[PDB]
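A short write-up of the structure that comes next.
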Amino acid sequence: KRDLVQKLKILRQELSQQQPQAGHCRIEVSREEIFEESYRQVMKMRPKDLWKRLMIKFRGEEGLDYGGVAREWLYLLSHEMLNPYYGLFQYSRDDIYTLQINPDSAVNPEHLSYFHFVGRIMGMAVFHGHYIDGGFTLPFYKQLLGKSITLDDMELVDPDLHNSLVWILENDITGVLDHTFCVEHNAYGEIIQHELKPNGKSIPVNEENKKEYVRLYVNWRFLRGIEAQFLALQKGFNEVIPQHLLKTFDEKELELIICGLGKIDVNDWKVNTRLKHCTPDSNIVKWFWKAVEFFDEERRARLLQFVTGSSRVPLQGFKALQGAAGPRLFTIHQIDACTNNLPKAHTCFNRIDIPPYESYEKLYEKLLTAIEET
Amino acid sequence: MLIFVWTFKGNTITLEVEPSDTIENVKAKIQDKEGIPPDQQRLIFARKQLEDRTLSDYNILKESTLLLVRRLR
Ligand SMILES: [Cl-]
Ligand SMILES: [Cl-]
Ligand SMILES: [Cl-]
Ligand SMILES: [Cl-]
Ligand SMILES: [Cl-]
Ligand SMILES: [Cl-]
Ligand code: NA
Ligand code: NA
């Protein structure tokens, strides 16, 4: 915990000296075309331009605050560029809160520039202390750090391959296994073979080079089909954050500084909540926290989504919640309305409007209905 | 369903099978695709030998990948 606090101070120090004293990074985008216009303007820019003080404007809008507009721009932008709709990313199989690179991304012929674009955007979020609106697997952060994938990381990406590779390491393959430093996989209804190293097609796997074989084959099975895309993204990222600034971070730390805090603590939440037209000991407020206490992590993510636009919070947690103009704590507003209404959200204000429901069960059920997934 | 086998040559067959079968017939199906006699086949998955039981016994499931190694007389 402390060690991360020191690692972040050191990163901030070094990012600070990388920033030029003079000049600005100027972006002016329409809100309806944030993605494509941000892409054209950022890709015109040199790496060095991306370190300058951010100066962002929405077309036709005067912002309250340049830092605020910047915060909003990255959140809105990253929500577009990561949306599987544009073909670059997809939802991971078992989890909709985790994105993966889409292997089929090349239907966009220009797709590598977009991955390069995404890298630069993620790097700019780190460099300037904002957050990305999304999330990736831990092996993705690990590859983004330049670390290699353990075998342990296979226990989710491929249990059947994980077990076979484990068995190869545990037992003597002499005479039993005629494997080669080349691997085959199913690509577009077809079988395509891939050397894990130069001339691997001609290199037997044996008891002496087993460990090297399994290391190369894990690393390959993560990058399988997405290699050029990851390279382009990682180039964009390291154009903003040089890879040596993150030597001392592990994958879980990179995820916090890029996406913020995913684990939602109810006590930190309760304590940094404002109340409008209700009191700490009023029923609507007791029931709300009772329901949040029962909500599992997915449900709490959706409730936070509903009221703020983000299922994540800053590193500092709920006291650091931002709204429109600067900070705005989470706010529960008890409203004078018909008790069959659902809670309504005002995400510019991190405010939820709640009617004076008659029982805990009514609030519980009506809250769950409000935060239904889109 | 339709389980696969990653063999000791790197070959990665597709095998039309059923949980109604037993691994003896599996070996026959392997004897079908690539003609490896059952008595020099040794099948592993869950890090463990498959004694001559059914696929629906070893906690084997659909669209899975066994590891076929060489039993060595
Ligand atoms: Cl401009
Ligand atoms: Cl800045
Ligand atoms: Cl302004
Ligand atoms: Cl009351
Ligand atoms: Cl923060
Ligand atoms: Cl009403
Ligand atoms: Na800085
Ligand atoms: Na404007």
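The chain as shown is numbered from 1 upward.
Per the header of the entry, the method used was X-ray crystallography, 2.5 Å.
Yeah, the Cβs are placed from backbone N, Cα and C, and that goes for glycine too.
B:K48 (mutagenesis position) has a Cβ environment of 11 other Cβ atoms inside 10 Å. According to Swiss-Prot, the mutagenesis experiment B:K48 to R carries the following note: No effect on HLTF-mediated polyubiquitination of PCNA.
Every protein chain considered, the tally of other Cβ atoms within 10 Å of the Cβ of B:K62 (mutagenesis position) stands at 11. B:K62 to R (Swiss-Prot position 63) appears in Swiss-Prot as a published mutagenesis result, with the remark: Abolishes HLTF-mediated polyubiquitination of PCNA.
The DSSP secondary structure for B:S64 (mutagenesis position) is coil. Around B:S64 (mutagenesis position), the C-beta neighbours below 8 angstroms that are at least 6 residues distant in the chain are B:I3, B:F4, B:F45. Quoted from Swiss-Prot, the note attached to the mutagenesis of B:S64 to A (Swiss-Prot position 65) states: Prevents phosphorylation in case of mitophagy. Impaired translocation of PRKN to mitochondria.
Under the heading of mutagenesis, Swiss-Prot lists B:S64 to D (Swiss-Prot position 65) and annotates it as follows: Phosphomimetic mutant that binds and activates PRKN.
Quoted from Swiss-Prot for the published mutagenesis B:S64 to G (Swiss-Prot position 65): Phosphomimetic mutant that can recruit PRKN to mitochondria.
In Swiss-Prot, the entry for mutagenesis B:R71 to G (Swiss-Prot position 72) states: No effect on ADP-ribosylation. The structure shown retains the original residue. The secondary structure of B:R71 (mutagenesis position), as reduced to three states from DSSP, is coil rather than helix or strand.
The Cβ of B:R73 (mutagenesis position) has B:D39, B:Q40 as same-chain neighbours under 8 Å, each 6 or more residues away in sequence. Quoted from Swiss-Prot, the note on the mutagenesis of B:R73 to G (Swiss-Prot position 74) is: No effect on ADP-ribosylation.
Between B:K62 (mutagenesis position) and B:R71 (mutagenesis position), the C-alpha separation comes to 25 Å. Filtering the mutagenesis positions B:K62, B:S64, B:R73 for a Cβ under 8 angstroms from any Cβ of chain A leaves B:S64, in order along the sequence. Taking the Cβ of B:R71 (mutagenesis position) as centre and 10 Å as the limit, one finds 15 other Cβ atoms among all the protein chains shown. Taking the C-alpha positions, the distance from B:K48 (mutagenesis position) to B:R71 (mutagenesis position) comes to 14 Å.
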